[PDB]
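A.B. asks: There's a structure below that I have some questions on.
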Protein chains: 4
Amino acid sequence: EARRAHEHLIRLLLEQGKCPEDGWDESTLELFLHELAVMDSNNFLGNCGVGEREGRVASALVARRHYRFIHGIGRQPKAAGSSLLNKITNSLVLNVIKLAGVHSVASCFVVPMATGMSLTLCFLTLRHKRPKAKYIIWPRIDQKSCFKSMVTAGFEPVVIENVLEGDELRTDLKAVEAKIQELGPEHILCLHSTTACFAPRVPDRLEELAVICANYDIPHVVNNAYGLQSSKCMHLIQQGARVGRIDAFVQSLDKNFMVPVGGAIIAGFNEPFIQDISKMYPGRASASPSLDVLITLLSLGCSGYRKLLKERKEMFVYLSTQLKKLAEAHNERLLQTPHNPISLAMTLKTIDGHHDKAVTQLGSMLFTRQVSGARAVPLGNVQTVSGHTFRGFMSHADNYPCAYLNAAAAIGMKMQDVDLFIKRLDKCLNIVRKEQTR
Amino acid sequence: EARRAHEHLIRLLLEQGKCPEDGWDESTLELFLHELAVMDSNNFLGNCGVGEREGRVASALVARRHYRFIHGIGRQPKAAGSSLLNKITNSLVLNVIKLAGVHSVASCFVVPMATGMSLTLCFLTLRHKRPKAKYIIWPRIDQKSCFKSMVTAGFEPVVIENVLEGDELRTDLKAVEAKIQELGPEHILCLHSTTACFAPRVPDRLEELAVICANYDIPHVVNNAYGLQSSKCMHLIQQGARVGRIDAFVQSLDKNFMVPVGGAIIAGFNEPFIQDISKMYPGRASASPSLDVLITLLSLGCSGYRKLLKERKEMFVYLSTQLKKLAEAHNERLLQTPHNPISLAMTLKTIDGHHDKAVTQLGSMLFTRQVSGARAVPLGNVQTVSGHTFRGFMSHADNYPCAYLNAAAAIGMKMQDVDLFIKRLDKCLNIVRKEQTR
Amino acid sequence: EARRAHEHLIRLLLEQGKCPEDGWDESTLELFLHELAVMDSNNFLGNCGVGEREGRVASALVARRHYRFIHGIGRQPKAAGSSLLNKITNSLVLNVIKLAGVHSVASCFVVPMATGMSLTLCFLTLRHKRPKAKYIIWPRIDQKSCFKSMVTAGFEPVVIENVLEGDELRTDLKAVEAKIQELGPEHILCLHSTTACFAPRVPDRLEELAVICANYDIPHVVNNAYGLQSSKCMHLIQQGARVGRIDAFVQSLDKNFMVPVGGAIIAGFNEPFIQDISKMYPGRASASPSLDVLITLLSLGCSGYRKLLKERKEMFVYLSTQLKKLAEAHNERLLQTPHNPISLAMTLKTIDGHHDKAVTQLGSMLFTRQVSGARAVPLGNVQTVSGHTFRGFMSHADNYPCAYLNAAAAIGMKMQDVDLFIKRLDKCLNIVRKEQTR
Amino acid sequence: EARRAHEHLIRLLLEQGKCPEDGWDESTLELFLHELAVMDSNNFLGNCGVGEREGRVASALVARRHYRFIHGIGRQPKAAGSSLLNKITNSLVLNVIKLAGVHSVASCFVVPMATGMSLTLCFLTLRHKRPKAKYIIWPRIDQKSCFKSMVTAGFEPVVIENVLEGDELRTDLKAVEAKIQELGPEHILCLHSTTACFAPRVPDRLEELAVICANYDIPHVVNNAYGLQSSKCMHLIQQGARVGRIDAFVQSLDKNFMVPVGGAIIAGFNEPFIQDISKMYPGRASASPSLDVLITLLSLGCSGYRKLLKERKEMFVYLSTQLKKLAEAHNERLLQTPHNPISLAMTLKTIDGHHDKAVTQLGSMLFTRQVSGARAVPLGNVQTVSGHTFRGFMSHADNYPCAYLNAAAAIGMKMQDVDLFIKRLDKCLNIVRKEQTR
Ligand SMILES: [Cl-]
Ligand SMILES: [Cl-]
Ligand SMILES: [Cl-]
Ligand SMILES: [Cl-]
């Protein structure tokens, strides 16, 4: 019987909480969602509501687009279907974290805030654990949201400059320890490290930082914003947890799962602590990020997600081979950034140094040609963000040797993304050089 | 011409940013949304994306249900359509705040966090303005999210007990000032007052608190979670701003606009300050709450929203008349709470005092009968929430004179909500009394 | 339990096949549709298809918009869900025919052809019953589809001119009988009469025609295209069946049920005959009309449909009162057409007779002003349709005394339809008269 | 600019009426559909409607699922958007007919009836051209809809038995001519031939029939129900038109385009004649089939459709290779039917002849195992359909030599359709043989 086959799939999901190997048909998915929504009190046929939060909906377009899930999520029930939705979604995500390369993950939850505010929530929770602490030690990465996250939480970021090793910018482990000793471990809220990042920065030395955190008894929060899509980044987290201390790692829903911006996952190795972060959240929250990742994971299944991850690696190879060929044809080179598995950079030395803002102009030319996501990084940008002045802003160092153009192979990239980029970049560079050579 | 008529409506919205008097047809609305989405780079036909946040979507169900808005909202652009969506939505909401009764509002923004976290954001911003402050003075209201909001922000709530005046619980203005003097104004982050609330508590004495805040130079943040739907609550805020100091007022999207849980509006009278709160938010955020309230307001228009507000007042009268008749028929009474325009309470003295947990049982019986939102409040509940032990928890006082049942006429209530509630309550009370009388 | 309440509604529908008194919520409706679609083989999870009609769908937009019903309808099964959909829909429609005023209806079915082709199907079936017959006797009504229906079926229409009685055009019963006698009853395929029609024609004298058909042993097919919405029209059919012979009556889905054009209902009093018409249909047919009327009737319920019918009568009174006031203010009059319960006409004598095509111009002016559905009927139109030349075409007579403007109160009409029409008509008439009076 | 790129695609479609080489994004498609719907009067913001067919819609679910196209299609305008929809759709389909292999097609139109009723419409039109004719000469194919089509139209089918040539059943050209001479050409309405059909019948000898029709001056209507997906079938039609007479060819929308059952395309080589068939249709008709094929073709583009056609050929090879291997492993054989490009048959001699209804049982076993579309054809079925008794019904001959199982590779078939079929068939045959061998 037709209906029993759908029931079987739904039952296997409910009982184990695991991502199905193969993706569900849309029919099964919508049957499931409609069944869950029926469980929420706002949807009961016999319901009468006499409170201030009844999940009433004025617009049919709004009700429908959300599959009639109106009550949001929490951490007798007013929304039994939404609670089941939350629980299942968190189970699927824990599973996917394991699939992605952190097999020893203990606990996780979706929070419908993006990664910056999600990091803030971790810091807000740590405040109560460490009431003496005022500082967050942070290996520099020129991205405003993660920097702000510390200031928003009410802490003083201690910016640790990176080391130039060949073309790569890497964790200055000695500088990290020197600041710990200077300021006093009891005065440090946590170390706040970062995995996936713009080349030529690479993921932080998490093994070594984890040892430092263990030894000094300082919490360690990892900004894994877009590292979940990378088995290399995820292995770093796993290894870090094996050899030292990692208290939480945070990742974007949109960047790793191809869903709208708005949600993140907070995960860790100590269940009581991760639950403490969740409990620190005041009030109900949007169910929309959770619904998006639930639909996506059930539709892809383990196989579909694994396929995307494999395809990302394949596209990274393709982008790298194509960008290196282009670069060399224009007497540039691909920066040597073997430790960055997602992001890469070619030099822009041939257009830089003419005192004409050509590097910045190139970024603009790419944008006008409907290339999104490229970063043309010039030398000497100065920018002040929330009390800190960054010299060499965009380059994660005060004195990076050259200007460069940064592109990345993130999950969902297609051959046409690479091919169009290369075609357009070639044209733009030819235009700039023509203009510069009279 | 057909198309020009739609264009006219869209143009009038874009140019002025005001809520249309009469609601748009769905056709016009969807034309508009499709046009905005086209403006976002992820939707360009000629786009190639080479970054880590390209707004790629794996599931067609996810893409469609969000009208192809994937990039989220912020405070060259990657998402021009989403930015316009954000700007328009905030304009419409400012307009509606004026319509609702705070005509002098200067600035506001939708934040896709619910009201508890939105209050936290206000507190997080005030930390930087007042680095010496550790305390938040807070007239007691037994609701976990707003209490937590203070603790989550990293501040110590100073719980001010309420005064019993007749049947009402009201602001203890003398106790508020005594704590200000005891602790020192410079040590107070803000006063955190509350408008709409469970009867028999009533909205705080905002005029008087505003004078206190002005005189002591202490910020004043108003928890207006579900007060926007009440012209009486909104007038209180307006008057408060006229006679003293109010720095921010926060309201729920779901409770005042009949949309899913997940978003709130932060509003105030000083544009630089409100903008400072917005700037304190790290990173991009979900566009989903904004889209929901945009669809809702364009669909209702000013007239449709005004109608809902009028209907709410009419339903409050109906609920009050019906509940008083029921109460008196069971030898109970309607508590005299004229200062609460949304929430009301009947006594439960006839079932209380038998040492059998009958009051709590009644709440359970109502819930099992698909009555949502009623609160059966017994005497003597003790609960500890985030470091504070509340005696008489649920009753907003240690020693409220009697047990009671609390129901409310919130926006969107229907006659059947009242009628079914009354029918079911009558039956439940008859059952309990039968059991108690052997 | 929430789910059981939905099940109860679905079970009551499946067991009895009756229209629910009150309309279902959308949630219940979509649960039901999803459950039915699951029953169709194209939707089985374990299905493999090795035939030429597997219900495969290339576009997700197409699959979704049809609720995954792909197999169409017929009169072991490949589409058990679609067959149930067909059966239920026909049951609901039979019920509604009774509600609408033909209580003695025996059998009916939805056919996804519009009313003209549906009449053709009746004629095609009668051919086999009456192989000697070549003629269809037809009281004139100037509407191309019903006229064509006879020619398309391969029969010769015998056009019976109407009688002028006061302002009304009515059935010429003597002319009908004279043609029967002249041509011979055995040579007449059927009499083809019409109920709802453009004023000042009125519904045919069905009682008297039914007696004629009974006495001469000639089938009687009633064109009830838009009469189902009228209890007066429906009573005429009922009475006709009581006092004489009516073999089939046909009505539009779109005109009586506010759904897209495309379907009709064939109904009658002799089940074997109505089933013979259904059996005459070759092959599978679209399920889309049936799905539309099923969704509509379940959503309205008996109460919602009854309400629309009552509202139509109320709007007819309003349109008549408003149009008479307008007419008289312009020195015109409302034609006296008490026997037409839907359609009415005001005279246009004041603009006619200037040899300037003013009547036709008025129709054009109304159309340019976004008035749809009005008919400005001039004198002296000659048009040939499928072998017959109609003099006075549009007026259902060769020599109707005056030009007129025809408007109607059909199901779903709103006060604004009347008010805008009246406002626009007033302006147009003033313009024409100004132009004509130099 | 983003919007201009969509406009470009829409403009190129409107100006030329051709299928885009590459498929449109959904965004472009929905923009286009919303724009067309805006053009229909029921959707005008300023519209007032005072007629009986205003396209009013009671249910939002119905309005939305049809993209607000309510007025249907025809052959001043009430539905300018629907008329454009009809015109464009017919243009795209003409284009696709050329792509599919009838390059010389002159005219075509979508009719929202399935293929049986569409053939009826052709016959109904021919009646008026040939008022003396009563007979339709028809090479036998055991399919009820196409047989009925002739009877429904009011004509007497003259069933021409097929010739056994090897394993194939083919057109008996001599028998066709003998009947023409016996009955008289002037008494023949048309020859009604068939292309795609169940093996071991093969497509009719259209070249030879076309010569016969030309020479005798008898119209020729081709039942191309599921031949459009086959370049071999389409070439036969093209060649037939080149060497003789073909007046119309009819094909299913669902079987060739992977859309819901309900529509067909009537096409031919003489524009006035094809237009005469269209003009014979009385009244408005559903727009739903046209919308489905429009969405499908714009979404696939020429490339996507070409790909499906290529994939069908590839799947036919796979099905044939797999079914032959299975058959031979069970001591059966694949019937030699090289002239049938879609349908194939393996023998069932090993289970036949035990007087136990095993062949029919096998069909039932396959059906119970969720194999759809297989046909287990036994010897000796007698069935009477609309006045004709077919001996050997299902086998297209009175005395086909053996029982067989018929499977087909139609458009949209997947490898899993073949693989599951083969796995299930193997099991079923093993079960039957076990039962038969005690
Ligand atoms: Cl990797
Ligand atoms: Cl109020
Ligand atoms: Cl009536
Ligand atoms: Cl082929």
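The numbers used for chain D are those of Swiss-Prot, and the residues that appear cover 23-97, 105-467, in sequence.
The backbone N, Cα and C atoms fix where each Cβ goes, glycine too.
Copied straight from Swiss-Prot:
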{"type": "BINDING", "residues": "D:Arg75", "note": "pyridoxal 5'-phosphate binding site"}
{"type": "BINDING", "residues": "D:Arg271, D:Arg398, D:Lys463", "note": "tRNA binding site"}
{"type": "MUTAGEN", "residues": "D:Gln105 to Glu", "note": "50% of wild-type activity"}
{"type": "MUTAGEN", "residues": "D:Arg313 to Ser", "note": "30% of wild-type activity"}
{"type": "MUTAGEN", "residues": "D:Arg313 to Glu", "note": "Virtually inactive"}
A.B. asks: Listing the recorded positions D:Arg75, D:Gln105, D:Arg271, D:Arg313, D:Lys463, which lie under 8 Å (Cβ to Cβ) from chain C?
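C.D. replies: Near chain C: D:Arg75, D:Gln105, D:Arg313.
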A.B. asks: Within 10 Å of D:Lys463 (tRNA binding site), Cα to Cα, which of the recorded positions D:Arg75, D:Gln105, D:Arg313 are there?
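C.D. replies: Close recorded positions: none.
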A.B. asks: Rank the binding-site residues D:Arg75, D:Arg398 by the number of other Cβ atoms within 10 Å of each Cβ and report the first-ranked residue.
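C.D. replies: Neighbour-count leader: D:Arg75.
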A.B. asks: If you compare CA-to-CA distances from D:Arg313 (mutagenesis position) to each of the binding-site residues D:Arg75, D:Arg271, D:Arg398, which comes out shortest?
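C.D. replies: Smallest Cα separation from D:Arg313 (mutagenesis position) among D:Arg75, D:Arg271, D:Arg398: D:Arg75.
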A.B. asks: On the Cα atoms of D:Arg271, D:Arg398, D:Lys463, which are listed as binding tRNA, what is the maximum pairwise distance in Å?
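C.D. replies: About 54 Å separates the two most distant Cα atoms.
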A.B. asks: Just checking: Cα distance in Å between D:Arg97 and D:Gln105, the two residues bordering 7 missing ones?
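C.D. replies: So the two residues bracketing the gap are 15 Å apart at Cα.
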A.B. asks: Using DSSP with the three-state reduction, classify D:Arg271 (tRNA binding site) as helix, strand or coil.
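C.D. replies: Its secondary structure by DSSP: helix.
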A.B. asks: If one looks at the chain holding D:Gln105 (mutagenesis position), which residues at least 6 apart in sequence have a CB under 8 angstroms from its CB?
C.D. replies: none
A.B. asks: Between D:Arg75 (pyridoxal 5'-phosphate binding site) and D:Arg271 (tRNA binding site), find the distance joining the two CA atoms and give it rounded to the nearest Å.
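C.D. replies: Cα-Cα distance, D:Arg75 (pyridoxal 5'-phosphate binding site) to D:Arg271 (tRNA binding site): 45 Å.
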A.B. asks: In DSSP terms, helix, strand or coil for D:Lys463 (tRNA binding site)?
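C.D. replies: Its secondary structure by DSSP: helix.
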A.B. asks: What count of other C-beta atoms do you get within 10 angstroms of the C-beta of D:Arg271 (tRNA binding site), across all chains shown?
C.D. replies: 12
A.B. asks: According to DSSP, which kind of secondary structure is D:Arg313 (mutagenesis position) found in, if we only use helix, strand and coil?
C.D. replies: coil
A.B. asks: Tell me the Cβ neighbour count for D:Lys463 (tRNA binding site), meaning other Cβ atoms within 10 Å of its Cβ, over all protein chains shown.
C.D. replies: 9
